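Undergrad: Got a structure for you, written out below as structure tokens; questions coming shortly.
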Number of protein chains: 6
Amino acid sequence: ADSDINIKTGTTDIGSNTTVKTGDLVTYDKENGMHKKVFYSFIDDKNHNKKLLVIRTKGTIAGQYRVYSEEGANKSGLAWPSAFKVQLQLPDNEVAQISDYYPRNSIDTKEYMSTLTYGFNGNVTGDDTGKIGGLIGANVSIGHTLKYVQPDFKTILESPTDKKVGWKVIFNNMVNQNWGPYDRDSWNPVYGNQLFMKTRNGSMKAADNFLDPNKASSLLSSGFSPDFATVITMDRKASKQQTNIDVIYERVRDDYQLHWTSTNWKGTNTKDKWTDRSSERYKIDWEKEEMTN
Amino acid sequence: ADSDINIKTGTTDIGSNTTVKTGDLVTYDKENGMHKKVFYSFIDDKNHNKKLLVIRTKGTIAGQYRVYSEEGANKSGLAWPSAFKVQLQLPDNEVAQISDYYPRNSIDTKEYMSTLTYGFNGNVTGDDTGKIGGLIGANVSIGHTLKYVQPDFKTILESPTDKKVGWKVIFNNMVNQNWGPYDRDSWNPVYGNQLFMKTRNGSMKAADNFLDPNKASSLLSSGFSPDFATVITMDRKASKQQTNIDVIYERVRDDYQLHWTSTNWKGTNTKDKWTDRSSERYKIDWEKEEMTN
Amino acid sequence: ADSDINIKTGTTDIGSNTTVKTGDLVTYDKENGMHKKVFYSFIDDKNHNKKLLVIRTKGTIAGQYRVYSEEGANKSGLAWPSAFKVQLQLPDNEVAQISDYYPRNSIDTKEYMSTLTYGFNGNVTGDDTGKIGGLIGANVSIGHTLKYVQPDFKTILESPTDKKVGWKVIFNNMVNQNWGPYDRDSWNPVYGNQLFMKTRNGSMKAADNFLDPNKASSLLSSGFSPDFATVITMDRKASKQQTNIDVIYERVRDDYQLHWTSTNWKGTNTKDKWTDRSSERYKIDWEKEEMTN
Amino acid sequence: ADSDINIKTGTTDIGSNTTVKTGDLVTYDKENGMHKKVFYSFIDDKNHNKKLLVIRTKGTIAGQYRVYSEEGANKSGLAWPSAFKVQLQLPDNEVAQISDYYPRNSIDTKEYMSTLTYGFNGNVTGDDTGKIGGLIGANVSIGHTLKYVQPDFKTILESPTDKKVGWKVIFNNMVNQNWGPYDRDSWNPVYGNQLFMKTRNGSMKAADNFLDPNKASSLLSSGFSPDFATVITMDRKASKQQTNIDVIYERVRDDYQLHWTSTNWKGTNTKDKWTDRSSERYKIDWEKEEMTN
Amino acid sequence: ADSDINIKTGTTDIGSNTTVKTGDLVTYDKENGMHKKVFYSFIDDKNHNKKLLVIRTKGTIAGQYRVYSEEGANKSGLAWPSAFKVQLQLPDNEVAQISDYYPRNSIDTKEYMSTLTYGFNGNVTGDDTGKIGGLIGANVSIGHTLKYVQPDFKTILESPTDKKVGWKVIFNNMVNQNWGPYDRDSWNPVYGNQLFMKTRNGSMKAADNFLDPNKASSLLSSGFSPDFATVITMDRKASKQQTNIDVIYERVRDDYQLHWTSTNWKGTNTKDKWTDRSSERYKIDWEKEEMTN
Amino acid sequence: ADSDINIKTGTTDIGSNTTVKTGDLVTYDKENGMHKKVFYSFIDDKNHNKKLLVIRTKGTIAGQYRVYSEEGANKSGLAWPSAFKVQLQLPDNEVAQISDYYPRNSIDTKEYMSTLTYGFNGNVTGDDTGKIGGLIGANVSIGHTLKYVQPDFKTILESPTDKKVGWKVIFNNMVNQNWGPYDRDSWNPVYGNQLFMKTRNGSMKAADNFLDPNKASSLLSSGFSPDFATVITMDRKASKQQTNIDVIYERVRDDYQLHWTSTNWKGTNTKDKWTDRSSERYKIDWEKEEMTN
């Protein structure tokens, strides 16, 4: 921080004595079940070498955990979101550039623990027949414990360039009714993948043996709300002070199938089966300081 | 955050140098046992591209955990709230838009722990008949541990559109007299669903074998108090500057019955049996910055 | 919060540029032993659609944990507070309404954790008689643990309407000399209810076998100090700008009885045996902005 | 802190009453997959003995975890980033100097605990044939437990001079499907280095037996975002008030190979196989207070 | 703190309404590998009975974990820093005094826990030959646990006088590949001191058997960054208003040697084998409020 | 705090609208090796009934842990500091009074936990001879664990009067090379008091058998830095507005002795062997608002 380098907190930050122009752009894609809101801020700090535009991509992409297919009482399929993505793209001819973005990738951590135990014991026996016994034991042990946290979804900043940045919130793993956790590659030779299986044996049909969405992660059904920030810089001396930018919301869905093997239920998951892409273009006016679509 | 992208804190926030007009709208629905309070705020920031209204839905939806039925003394019923809902929606002809909302859906986590243990042990035996023995063992162990938090109720942001937004606080699970936790699906081959039974074999009238609401979640009896926020945006040049909005407060009750099977008590639970809905329309005047009902 | 929906912090709060009139109204009810203190605040924010009065009920209701009955060294009774309550109530004809209140009910949480461990071991044996033995073991064990916090008393907001609000802080459970906990329903075949029992087989007067109040929850003896907030609203156009409001402080006392079964002690707790109520009426002058009793 | 030595907080900090000139310089190296962004701030505090330039190197270095060699289904290679580096350097002919930098090296800690237990036991035995027996044992044990945190990558400030400074984020160790963690020096006589192996003996093309990047540290694939600060001082009376500074962003890649040994997979890791390096020259103007490239 | 004694926070601090004069003095000692930076602040508070100078000694003392010697393939030595020191010294004929300094020595702490547990157990036995067994055991257990943190290095304020102050960051102990930790006095009869030994009986030469510095504390290689503050006071009517102060940066290196005994490796550590001292004199001018070297 | 009693924070604090006169008086007692610094603050708040003097006693009392006597090579003594002290004394004829002081004594706590666990198990046996066995065991276990934190030294406010106040920082207990902790009273019949015993039975001079101070509490060698506050009040109309005050710094030193019993070392410690007193008188002028020595 600024204090770590003996500087007055806030001395190097942008934005002081600047009239900031902000705005809201809301769109709803019915075909793709996506509420998309862009919140923009134009900062023209005369003491800074470039103009800035901070774009915040928010709103919410519905989960859409659905039993889309049912081939009889013995086979049924479920579509579930395995990934949520938001991307911003400036055409390559553009002179404006992506400068900063938030959040970024974090270094994970784990907790390590080692234990060395060693004891001794002595036992003295005997009985009514005047017998007498003994026992002198010894022992050593070495335990290793590893501890770490596992979010249900991971938020990853995808490698940016000066014209493109994007985030993806991917399915990590989940606890199905206290067991598991199970993930996209979970496999049991008997039950197959058990991610969204309600019961392992059941006289019910297939469409009725999928996990209750109220019992799974809330992003799977209700949805995920993005809240990412991208900073775009523009040179004051540039000849074109109008910039096009495409923002793309996206949902990647997997295909989880259940089926009766006559004795038990078997589940299978096909990765990245479908992709719902909601794309849109906005125009940035650096002179009037307003974004439109 | 704004500091993460090297910008002076609060620079991109809306509302500075704006006269804000607020108001309280209170209504009590005696039939539905719902105290409804709407707290609004009109913010016309001239540096923002839109007029804004922040609506905070608060108040209290009574729980109403009650023994409604009494079938002699072998059977009885208990009506309890499995869900609390608050939804806001603009008629599809309206020009105003749902822009933001809070709270949103959270990504859950779990703590993982892998343990690998291995040890050795020697034993030296003997007795008065000069006997001698020995023992040399070796062992291995591989433990796993999953640890997570389980709230009594979950607060979920339902998939929003530019015209509709809602929240659902649903029952998750609950500890009954230091045992469980039980949920709406708990089944005991012999006892059935034990969610609200006081005693398994206790000899009483059915209507007295239900848990004391004082021992269950306080939301079941006294109720839940909403505190949700919606942000609606409006174009300064839209033709009609009046807007209608419907707000609904709901309570979904379940039917938990207790019956004697000569030997013990058998609990049963039937989902979403009854729905209490309290709907109301408010008028938004963007010109006078007022809200009424 | 405001910041979550991109608005300058505090933009939405009431009370800005308003001269607030405050006051204290203290009363001590000697019979019921309740020091009652009302702290009021009138806020007439002109940018708000209604006048506000924030009433804070404080002071302290004495516990009154007392051994009232003494029937010789055989039996004895103990009156202890099982509940403390504070209610506010507007006559039905008043046009002012209860708008908000604090604290409210919170969702409780618990910690769940499953464990799956499995090991293997081999043991070689032998002795002076040249004998040889062996052993190959294997094992598995599935554990589950549940962790949660338990307050000695619970503060519950009772279902509000627009004319009345109230709270009750009720006895939950409590530890007695390192063991238990014990609640109003704890029952043992030998001893009955050991809630306030000093010893199981001590040979004293029944009146000396009750727990030292210094070793029990201090709310039981010294008392509870309420600190609740109720905000009432009033129309600026209303005809009568005068409001009557009743405030009730009450203690619910239980009856704990100890008697000697010749070999040991026996505990018996009779619920809600007694009820102390202290009602007082205040007058609210919305024009002069003052409250009197 | 200033407070610990009885001085008003922030009294000794630089940056007050100075008009600070800031700026961003963005470059994207397509070939190296590195988004580089330099954010600078000139601080000319007249009450400080030198002019200051704070340089924050940010942006992001793509991870590039890649299956580079697919020499059949018996052998394959993976390229992963073992280190990410950012270095700044003033040509030895410069009069300006590196005064400070952030972050720095921290002192690691470790939890230590000792356990000393000892107990006794008695045992009475017998049977139907009137027999009796006994057993009196005792026992002692000493346990030792060491606990510490291990990040996936370590951030290290490399030994600075007044002309060069740099940071390197190196791969520490990592968990592979609940086990390990493994590192660049891991070895199992049977499997070799299992850092990135999906299955120990899975019948697939070698190029399909590598850990899924979504299951590995996100820095490996998506990349790392530097956020380092270095402050350069400059004397107002210096002859040349123009300074050159070279900035190096780099990625060192290791070579991980999976080869099938007719019964199982064997992993091999070759350190520092490749080095990607993007170097740039920036020109500092202490008089006009701007930086260009 | 001020508030603990009913005084307005900050009322007692120095430095208000003072124009503070600060400066940077950077020096790089090439032969000793020390980046030395002094950050000074003159504070002339007219309400304080003295003129103060706060000197902040920062920079970085390179670690220099180097194998300096090699006597063939079975003998080699590694130099490593066991202590890092910073000292300030005013010649005794001077009238300025060391008034305060920070950091200082902290009182350590340790967590202790006792445990008393006891149980009973009964076992019924029998077989097909109608036999009947029995067993009634008992047991007691006394346990003790000690928990505390062990930093790799310790920061100690050396006993100061009014003309001298100094700190020493000294090596405590370190974890070598999950085992240990080992300190400068660790002694194993077969392996000697295993502090930086890579393998116990590897096949390489001596210079190839030392621990990778990337797997050791980063202070050993990259070095330590000092951040210590000294406060010096001067009387305004002292005749001599010039002061010379010497500041010394120091590194104490130990000698760790490895030797192959043809059966295994054996380590050795000789303490304080070398001392790298870097001194410098600065002239403090209290009249001009300037510091130079 | 103020907010608990509905009063604006800081409303009842002293210091408002006052010009505070501060100062430093540094002394270095060479013989007792004590760096003494007195930081004063005169606060004449006109709305407060008395003038105020806040004396802060800082500086450092050297530890001086050293081998004072080598009585051969099997007899040696060690002088270590058992207590550090700071006292302030107003002569009895003074009218000024000691009003407040900081820090004060705090109530300690400890964690307690009662465990109750029982189980049941059955085992079926057999063999090749067709023989069958059985086993049905049951158990119970009551555990009790106590846990608390214990500092190496306790800082204690000695009982003050209106004319004197003091603090004593006394040695509590300490971990010696991972075992212990030992205190001034530790007694083992085989080795006596093992507090500073390096080895239990090594072959060196006794003086080479004391714990490395680098491995013991830093307070013992480098010293303790006091930071105690004393608030002195004075009537504005007191006859003489001058005041004398004595300030004493102390170090009590114990005697730790080691003697070889030709099998093992035996340690022994005699309490409060020496006392080092460093006293000083200061004059307080309430008219001029300055303090001298």
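Chain C uses Swiss-Prot numbers throughout; the residues present, in order, are 27-319.
According to its header, this structure was worked out by X-ray crystallography, 1.9 Å.
Note: Cβ is positioned from N, Cα and C throughout, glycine not excepted.
Swiss-Prot feature annotations, pasted as is:
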| type | residues | note |
| --- | --- | --- |
| MUTAGEN | C:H61 to L | No hemolytic activity, reduced oligomerization, not toxic in mice, no effect on ADAM10 binding |
| MUTAGEN | C:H61 to I, L, P, R, S or T | No oligomerization nor hemolytic activity, wild-type target cell-binding |
| MUTAGEN | C:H74 to I, R or T | No oligomerization, altered hemolysis, near wild-type target cell binding |
| MUTAGEN | C:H170 to L, P or R | Decreased hemolysis, wild-type oligomerization and target cell binding |
| MUTAGEN | C:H170 to L | 16% of normal hemolytic activity |
| MUTAGEN | C:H285 to I, P, R or S | Nearly wild-type oligomerization, hemolysis and target cell binding |
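What's the neighbourhood like for each of these?
TA: Around C:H61 (mutagenesis position), taking its Cβ as the centre, 17 other Cβ atoms fall within 10 Å, counting all chains.
C:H74 (mutagenesis position) carries a strand DSSP state (E or B). In the shown protein chains, 22 other C-beta atoms lie within 10 A of the C-beta of C:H74 (mutagenesis position).
In this structure, C:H170 (mutagenesis position) is part of a beta strand by DSSP.
For C:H170 (mutagenesis position), the same-chain residues that are 6 or more apart in sequence and have a Cβ closer than 8 Å to its Cβ are C:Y138, C:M139, C:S140, C:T141.
The Cβ of C:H285 (mutagenesis position) has 16 neighbouring Cβ atoms from other residues within 10 Å, across all protein chains displayed. In the three-state DSSP reading, C:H285 (mutagenesis position) counts as strand.
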Undergrad: Can you give me the Cα-Cα distance between C:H74 (mutagenesis position) and C:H285 (mutagenesis position) in Å, rounded to a whole number?
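TA: With distance taken Cα to Cα, C:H285 (mutagenesis position) is 62 Å from C:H74 (mutagenesis position).
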Undergrad: What's the CA to CA span in angstrom from C:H285 (mutagenesis position) over to C:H61 (mutagenesis position)?
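TA: Pair distance, Cα basis, whole Å: 35 Å.
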Undergrad: Check each of C:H61, C:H170, C:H285 (the mutagenesis positions) against chain B and write down, in sequence order, those whose C-beta lies under 8 A from a C-beta there; write 'none' if there are none.
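TA: Cβ contacts with chain B under 8 Å: none.
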